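Novice: Here it is, the structure, as structure tokens.
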Amino acid sequence: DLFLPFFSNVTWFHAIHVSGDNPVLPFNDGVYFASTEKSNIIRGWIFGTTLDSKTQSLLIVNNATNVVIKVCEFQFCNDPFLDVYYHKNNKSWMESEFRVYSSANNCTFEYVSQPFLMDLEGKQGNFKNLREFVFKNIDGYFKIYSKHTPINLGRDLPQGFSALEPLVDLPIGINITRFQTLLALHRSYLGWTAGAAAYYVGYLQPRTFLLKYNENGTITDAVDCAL
Amino acid sequence: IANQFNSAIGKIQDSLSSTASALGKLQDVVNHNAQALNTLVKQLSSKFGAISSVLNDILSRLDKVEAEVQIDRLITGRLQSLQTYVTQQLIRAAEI
Amino acid sequence: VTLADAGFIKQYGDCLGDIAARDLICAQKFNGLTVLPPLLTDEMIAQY
Amino acid sequence: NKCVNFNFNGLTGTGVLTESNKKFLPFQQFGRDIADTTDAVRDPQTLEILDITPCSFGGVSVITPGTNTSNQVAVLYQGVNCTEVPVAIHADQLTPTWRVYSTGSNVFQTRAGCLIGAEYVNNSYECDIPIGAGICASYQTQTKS
Amino acid sequence: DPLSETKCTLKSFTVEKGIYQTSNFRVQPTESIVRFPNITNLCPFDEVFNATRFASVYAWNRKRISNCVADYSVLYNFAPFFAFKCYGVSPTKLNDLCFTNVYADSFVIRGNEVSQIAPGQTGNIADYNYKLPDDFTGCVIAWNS
Amino acid sequence: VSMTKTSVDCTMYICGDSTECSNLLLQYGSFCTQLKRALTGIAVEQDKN
Ligand SMILES: *[C@@H]1O[C@H](CO)[C@@H](O[C@@H]2O[C@H](CO)[C@@H](O[C@H]3O[C@H](CO)[C@@H](O)[C@H](O)[C@@H]3O)[C@H](O)[C@H]2NC(C)=O)[C@H](O)[C@H]1NC(C)=O
Ligand SMILES: *[C@@H]1O[C@H](CO)[C@@H](O[C@@H]2O[C@H](CO)[C@@H](O[C@H]3O[C@H](CO)[C@@H](O)[C@H](O)[C@@H]3O)[C@H](O)[C@H]2NC(C)=O)[C@H](O)[C@H]1NC(C)=O
Ligand SMILES: *[C@@H]1O[C@H](CO)[C@@H](O[C@@H]2O[C@H](CO)[C@@H](O[C@H]3O[C@H](CO)[C@@H](O)[C@H](O)[C@@H]3O)[C@H](O)[C@H]2NC(C)=O)[C@H](O)[C@H]1NC(C)=O
Ligand SMILES: *[C@@H]1O[C@H](CO)[C@@H](O[C@@H]2O[C@H](CO)[C@@H](O)[C@H](O)[C@H]2NC(C)=O)[C@H](O)[C@H]1NC(C)=O
Ligand SMILES: *[C@@H]1O[C@H](CO)[C@@H](O[C@@H]2O[C@H](CO)[C@@H](O)[C@H](O)[C@H]2NC(C)=O)[C@H](O)[C@H]1NC(C)=O
Ligand SMILES: *[C@@H]1O[C@H](CO)[C@@H](O)[C@H](O)[C@H]1NC(C)=O
Ligand SMILES: *[C@@H]1O[C@H](CO)[C@@H](O)[C@H](O)[C@H]1NC(C)=O
Ligand SMILES: *[C@@H]1O[C@H](CO)[C@@H](O)[C@H](O)[C@H]1NC(C)=O
Ligand SMILES: *[C@@H]1O[C@H](CO)[C@@H](O)[C@H](O)[C@H]1NC(C)=O
Ligand SMILES: *[C@@H]1O[C@H](CO)[C@@H](O)[C@H](O)[C@H]1NC(C)=O
């Protein structure tokens, strides 16, 4: 199938808004994406061929509960990101404006779904947690797999094992060639407010693996047959 | 002569108690007869050019004229898998 | 020397449930492949 | 626990269904073996996992003297526990139509299988017809008394 | 009887002394069991075929069918249909059978170009508008409109 | 001195108790009996050895 090769060279990105540069990523075969960021600063994604409304494109946006996915001729901004702030007229926290695109033209497919991949059960005192995703685009179908695991502070992407379960599937019926990710900047009105967002990207390849299912029927080990 | 013999039988017990693979000539017969049956049961998963290897899928999804050209591929390949196993076992049986 | 089957009775209670997930002999048996017992038992060979 | 034809979501087949010990992940509908055939399924009305096992079966061997010597025979159900031959009674349909052996009265468990129509005797003889696992069978007059 | 089964297994009217392996016994299915999900509404696909106007083939329209009873016969009795061409299934089996994801691709075609909807064809529709796989599972239905 | 005796139900290996598969298998004639005979020949020899 189509996997992240063992011991392969992943890019590690740091992004920061810095209060008072980020060029679009390629998307070839598929992407492993992972992050360990506290306070939900990383949300969602764009995937597409052109990202400027000349051809159709994919948008995924998470928030505090449920996700929206929409496939459209979006005119994206060179920096797409999400703002959530306290609106005094509502005495509560929400988005102001959809500053991810300048325009959404005639969209073809619209979708909404369950939240997925929360933080830990009741949270904890900075003992860490890794979230892992695989995004794959084959025969016009876009497949999403993911996991999360608690991790002790040796280092993120630790040695050990855990496989990604399938979580979402959708026939977007479009070419994908590039992609981006949505940050949630806090923007506290008294204006702006800085925060960092660390994330890992590793493209997959057409590959043969040998998978060790334990008696519980979970993939507890694997061999990458071309390593 | 008795003490030499009694100690030489003592070394047989020690050798058989310590070493892993001295009976390899017998364990290899078990391992080859087990490997051959595991191989023969593996060839049930093979499609041989049919739409499925699972005979019940074909009979859940096709009717009694185009199902048959799937079933016949599986008959042809599985019958070849037995003819291979039985030839290998007739050859092994001559060595034993 | 550790055997993979010896051809003695499996009471079908042996075959269903958990054991088919962990012993290949069941997959073999459920596909019509049968190990037969030898005519002389291991006690009967030890006598000779 | 009974032999049935089944169909789960179009997956036709034949077997006995049983309470499984298997922890399917929520996205899984079918569980599968080394021969690439379905051995477990999640019932689509009540979400529980069922083991599928094929309905009981075995080889048969017929033990005979010469046809010129007698027409009576004994039958070995090879690899069968004799307590399962009370299930092999033709009360439901079976592949061998000749139910008469199932009358028993002289049923004997060998480790080769369930042997029917031959009486077991304690006094040993040379092996005439080999049943297996140290057992042999013969046609002769048994009148110790 | 089991002697007669050996005579046919050996193709001889006389069987000499021995033990003869004959036809394997099987317990047969006692009854037939069906388990589909207990969803009840008839599929909304009738609303696509009866639409005021279909999609243009350069922008062919794809609809999900989900969570419904696909009784195709009452749909085939709503309108005369000129074709039915099922590729991975026989039309007779469609009642006994369940589906994971069902997508209707819907558009309008000149009768000549319907020849190119078959798997692996080439021509302006298949080359640039609408390419189904050369191994797709499904059925193509068409009618003069 | 010997190896494991094996017997095979040719019919059940090839056809998983499908009757229409069994009716197609008869088109191939005696090959299943030849396999059964050959394996019976091997199996009877293990006791002889
Ligand atoms: C996360 O973001 C989601 C949108 O990206 C958001 O979904 C939106 O939720 C509101 C409130 O339920 C819906 O508003 C509509 O509600 C009814 C519909 O009949 C009307 O009275 C309203 O006037 C309005 O039309 C939006 O339609 C819905 N958007 C979508 C695309 O479904 C989630 O609610 C957000 N989650 C949280 C926790 O805030
Ligand atoms: C496959 O899943 C099984 C079910 O989750 C799991 O069995 C569970 O294993 C744990 C750890 O051994 C047991 O926890 C108990 O262990 C002993 C008592 O046996 C106590 O010292 C502990 O404090 C604790 O109570 C679970 O009881 C046990 N559950 C069951 C139903 O057996 C298997 O271990 C999993 N497989 C693998 C490879 O780990
Ligand atoms: C022929 O070969 C014999 C060995 O297979 C050898 O026997 C061995 O002789 C030595 C003494 O020469 C013995 O050694 C022990 O002797 C006493 C205790 O009895 C102690 O003082 C020593 O420390 C030592 O323990 C061996 O035990 C003995 N081995 C056996 C099996 O009896 C013969 O001596 C050889 N004969 C000739 C003519 O060469
Ligand atoms: C979405 O974008 C534009 C504007 O709605 C659409 O372009 C028009 O399409 C109609 C129908 O073919 C033509 O009559 C107009 O002349 C087009 N306008 C221009 C400026 O070219 C486009 O077709 C829409 N696409 C979809 C899929 O709805
Ligand atoms: C044949 O199968 C039966 C079960 O159907 C076996 O009977 C069990 O034997 C064990 C050991 O003696 C007992 O603990 C159980 O209580 C018995 N169960 C029943 C329902 O009687 C029998 O032992 C098997 N015989 C052989 C030769 O394997
Ligand atoms: C990963 O690849 C880059 C070049 O694209 C290289 O600079 C870097 O050192 C590589 N790291 C490893 C561990 O191979
Ligand atoms: C069958 O449908 C009814 C009505 O929707 C539902 O209450 C019931 O739970 C379903 N049956 C099962 C076994 O779930
Ligand atoms: C059958 O047995 C009789 C004696 O009972 C003997 O005369 C005859 O030759 C035998 N025939 C065969 C074919 O074995
Ligand atoms: C064999 O002998 C024992 C007594 O030693 C007896 O209990 C048993 O009933 C005998 N076997 C048969 C088949 O009668
Ligand atoms: C098609 O749908 C309309 C409602 O939009 C309905 O009146 C009409 O009867 C339907 N066609 C047929 C042939 O029933």
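Per Swiss-Prot, chain A residues shown: 53-72, 80-249, 257-293, in order.
Recorded method is electron microscopy, 2.8 Å.
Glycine residues also receive a Cβ, built from the backbone N, Cα and C atoms like all the rest.
Quoted from Swiss-Prot, the note on the mutagenesis of A:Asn234 to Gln is: Increased resistance to neutralizing antibodies. Listed in Swiss-Prot as a natural variant, A:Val83 to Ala is described as follows: In strain: Omicron/XBB.1.5, Omicron/EG.5.1. Under natural variants, Swiss-Prot gives A:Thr95 to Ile with this note: In strain: Iota/B.1.526, Mu/B.1.621, B.1.1.318, Omicron/BA.1. Among the natural variants that Swiss-Prot reports, A:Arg102 to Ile is described with the note: In strain: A23.1. Swiss-Prot gives this note for the natural variant A:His146 to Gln: In strain: Omicron/XBB.1.5, Omicron/EG.5.1. One natural variant named in Swiss-Prot is A:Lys147 to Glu, and its note says In strain: Omicron/BA.2.75. In Swiss-Prot, a published natural variant is listed as A:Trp152 to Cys, annotated In strain: Epsilon/B.1.427/B.1.429; when coupled with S13I induces resistance to NTD antibodies by changing disulfid bond in positions 15-136 to 136-152. Quoted from Swiss-Prot, the note on natural variant A:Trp152 to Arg is: In strain: Omicron/BA.2.75. Swiss-Prot documents A:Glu154 to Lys as a naturally occurring variant and attaches the note In strain: Kappa/B.1.617.1. For the natural variant A:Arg190 to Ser, the note given by Swiss-Prot reads: In strain: Gamma/P.1. According to Swiss-Prot, the natural variant A:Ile210 to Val carries the annotation: In strain: Omicron/BA.2.75. In Swiss-Prot, a natural variant is listed as A:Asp215 to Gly, annotated with the note In strain: Beta/B.1.351. Among the natural variants in Swiss-Prot, A:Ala222 to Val has the note: In strain: 20A.EU1. The residue drawn here is the original one.
Map the listed features onto the structure and describe their local environment.
Specialist: Cβ contacts within 10 Å of A:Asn234 (mutagenesis position), excluding its own Cβ and spanning all protein chains shown: 14. A:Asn234 (mutagenesis position) falls within neither a helix nor a strand when secondary structure is assigned with DSSP, and so counts as coil.
A:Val83 (variant position) falls within neither a helix nor a strand when secondary structure is assigned with DSSP, and so counts as coil. Counted within 10 Å of its Cβ, the other Cβ atoms near A:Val83 (variant position) come to 15, all protein chains included.
Other Cβ atoms within 10 Å of the Cβ of A:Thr95 (variant position), summed over all protein chains shown, number 17.
Sequence-distant neighbours of A:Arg102 (variant position): residues of the same chain at least 6 apart with a C-beta under 8 Å from its C-beta are A:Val120, A:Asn121, A:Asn122, A:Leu141, A:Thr240, A:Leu241, A:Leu242, A:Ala243.
Contacts of A:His146 (variant position) defined by a Cβ separation under 8 A and a same-chain sequence distance of 6+ are given as A:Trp152, A:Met153, A:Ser155, in order along the sequence.
Over all protein chains present, the Cβ of A:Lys147 (variant position) has 8 other Cβ atoms lying within 10 Å.
DSSP assigns A:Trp152 (variant position) to a strand.
Neighbours of A:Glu154 (variant position), defined as other CB atoms within 10 A of its CB across all chains, total 14.
A:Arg190 (variant position) counts 19 other C-beta atoms within 10 Å of its own C-beta, drawing on all protein chains shown. In the three-state DSSP assignment, the secondary structure recorded for A:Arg190 (variant position) is strand.
In the three-state DSSP reading, A:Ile210 (variant position) counts as strand. Listed in sequence order, the residues of the same chain lying 6 or more apart from A:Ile210 (variant position) and placing their CB within less than 8 Å of its CB are A:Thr95, A:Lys187, A:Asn188, A:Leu189, A:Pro217.
Sequence-distant contacts (6 or more apart, same chain, Cβ under 8 Å) of A:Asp215 (variant position) comprise A:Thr95, A:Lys187, A:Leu189. Classification of A:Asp215 (variant position) by DSSP places it in coil, neither helical nor stranded.
Taking the Cβ of A:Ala222 (variant position) as centre and 10 Å as the limit, one finds 14 other Cβ atoms among all the protein chains shown.
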Novice: For A:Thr95 (variant position), which of the three DSSP-derived states applies: helix, strand, or coil?
Specialist: coil
Novice: Compute the C-alpha separation of A:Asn234 (mutagenesis position) from A:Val83 (variant position), stating it in Å without decimals.
Specialist: 16
Novice: Within 10 angstroms of the C-beta of A:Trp152 (variant position), what count of other C-beta atoms is obtained when all protein chains are considered?
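Specialist: Looking across every protein chain shown, the total is 11.
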Novice: Please list, in sequence order, those recorded positions from A:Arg102, A:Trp152, A:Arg190, A:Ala222, A:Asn234 with the Cβ less than 6 Å from ligand 8.
Specialist: none
Novice: Quick one: what's DSSP say for A:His146 (variant position), helix, strand or coil?
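Specialist: A:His146 (variant position) sits in a strand per DSSP.
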